[PDB]
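Read through the structure below, which is laid out as structure tokens, and then see the notes.
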Amino acid sequence: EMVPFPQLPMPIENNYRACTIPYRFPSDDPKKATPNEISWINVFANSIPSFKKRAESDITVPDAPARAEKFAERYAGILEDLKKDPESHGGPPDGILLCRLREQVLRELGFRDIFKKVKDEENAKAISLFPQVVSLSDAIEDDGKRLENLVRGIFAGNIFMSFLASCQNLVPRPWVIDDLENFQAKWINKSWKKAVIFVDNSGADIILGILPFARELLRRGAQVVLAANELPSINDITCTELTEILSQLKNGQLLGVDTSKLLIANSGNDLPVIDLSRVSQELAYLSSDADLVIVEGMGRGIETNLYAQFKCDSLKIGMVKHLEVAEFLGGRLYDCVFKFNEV
Ligand SMILES: [Mg+2]
Ligand SMILES: [Mg+2]
């Protein structure tokens, strides 16, 4: 069904490990949850009120409020189970498991996209601003400063008073991981011809952060594949929705830029993080000749994949939105990670 992402060096066995932050070592007592496990279980438990509120007002679901209560109860219980017995529910837990358990409880109860209304609203608002935001980057004369502005836009989108205001209020550099000078140096040779980008959120993120950047790549002669979730997870953009957005924004051009080398791919993913050892054949086919792999957002690029080694150049770019993640990295809440590995 699924296959390894082609830019992972083979053998991936005993080399690729998706999850970045370990919670347990083999020598730890197997019958007692560890401190990191308790910490991270608590992160997920602390998400329950927001997910319950969103679920309960999902009017597309009959008797959403009762179902949302059952979600909050069932997921809270699974999490307390894991604190008492790390081997329960398919543990010991890692970030992928905790994410997946949350999605399963919701989906079993018949929820399919509790964020759909808000996603649609945020996409609509962003689409109205696309020409304005793109104009501002197009106005910048120097190609390297333009890149920097687009990179700041990716970070701002990944948190978003306005999107453009947020571009100007990022934490000051140096960033916690700051490889932008190196990346800019290579970008100005125009040496990349095949970019693959694992996208994250709907709304400003995909439309005002990612898409202008993608457009700049196209303009500089690169092919760009945008890889998105198959299934809804939180407010993350799915392949289906991104196809609709592109149709909406497009002489089939994006503000005078041809999109014949812009491809939208279903990654096969259904979480807010990603295990790159299991991606769709569609994506594997479209990524078999990639020479830049970009992984966006804290879930896909930081909590997973931050230290993943690729056969080609790779960039992990995202804003830090968990204190526990900031702690792990020795950075600030809202710190920016721009981690670039050449060769
Ligand atoms: Mg997201
Ligand atoms: Mg997460």
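Chain A is numbered as in Swiss-Prot, which gives 6-165, 181-270, 273-365 for the residues shown.
Header lists the method as X-ray crystallography, 1.7 Å.
For all residues, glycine too, the Cβ spot is worked out from N, Cα and C.
Lifted from Swiss-Prot, the feature list:
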- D220 to A: Abolishes catalytic activity (MUTAGEN)
- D220, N221, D256: Mn(2+) binding site (BINDING)
- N221 to A: Abolishes catalytic activity (MUTAGEN)
- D256 to A: Abolishes catalytic activity (MUTAGEN)
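Sequence features annotated in Swiss-Prot and their locations in the structure.
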residue : record               : CB count, 10 Å
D220    : mutagenesis position : 29
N221    : mutagenesis position : 25
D256    : mutagenesis position : 25
| remark: Given the Mn(2+) site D220, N221, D256, its other Cβ neighbours within 8 Å of the Cβ centroid, in chain order, are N163, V219, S222, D225, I226, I254, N255, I257, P294, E318, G319, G321
| message | Between the Cα atoms of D256 (mutagenesis position) and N221 (mutagenesis position), what distance do you get, rounded to the nearest Å? | response | 4
| What does DSSP say about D220 (mutagenesis position): helix, strand or coil? | coil
| For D256 (mutagenesis position), the three-state class that DSSP assigns | strand
| remark: Unmodelled stretch of 15 residues flanked by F165 and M181; CA-CA distance (Å, integer) comes out at 10
| field | Chain break of 2 residues - Cα distance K270 to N273 (Å, rounded to integer) | value | 7
